[PDB]
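Notes follow once the structure below has been shown.
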Amino acid sequence: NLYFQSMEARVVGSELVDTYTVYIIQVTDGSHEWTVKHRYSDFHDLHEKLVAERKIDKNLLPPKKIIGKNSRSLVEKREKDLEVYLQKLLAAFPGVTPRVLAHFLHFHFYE
C-alpha cells in the first residue's frame, strides 16, 4: 500500500522568470538530497488531490493563489509560509509517504 518512506523538505528559494513565481524545494530521503521546482498552483493541485482522497484535513490549507501578475515581493514571507504548509503535509504522514506526495517531491512541475 504505502511503501515510500519518510522524506524531509525545505523551501530554500524561489524565482520569477515569467508569469508565476516558482519555488525551489530542497528534499531528502536520507539517501539523496535534491531540489524540485513547483508553483503555487502545483501545491494547490497536490492539496486538492490529498483532500479528495481523505488523507488530510480540509482544515489545513495552502497559501492563497495570487490573483493576477506575480511580482518579486514578500519573498521571505511567501517562502516561509509555503514551507510551514509543506512541513505540515509531511508531518501528517510520519514514517511513510503517500505515492502522490512522494511523486510531487521527486519531480519538477514541468517534468
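FYI, residue positions are counted from 1 along the chain as it appears here.
So this one's X-ray crystallography, 2.3 Å, going by the header.
For all residues, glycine too, the Cβ spot is worked out from N, Cα and C.
Under the DSSP three-state reduction, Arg39 (mutagenesis position) is assigned to strand. Record note (Swiss-Prot) on the mutagenesis of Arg39 to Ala (Swiss-Prot position 49): Inhibits targeting to endosomes.
Under mutagenesis, Swiss-Prot gives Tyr40 to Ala (Swiss-Prot position 50) with this note: Inhibits targeting to endosomes. Contacts of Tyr40 (mutagenesis position) defined by a Cβ separation under 8 A and a same-chain sequence distance of 6+ are given as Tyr20, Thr21, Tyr23, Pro62, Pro63, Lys65, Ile66, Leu82, in order along the sequence.
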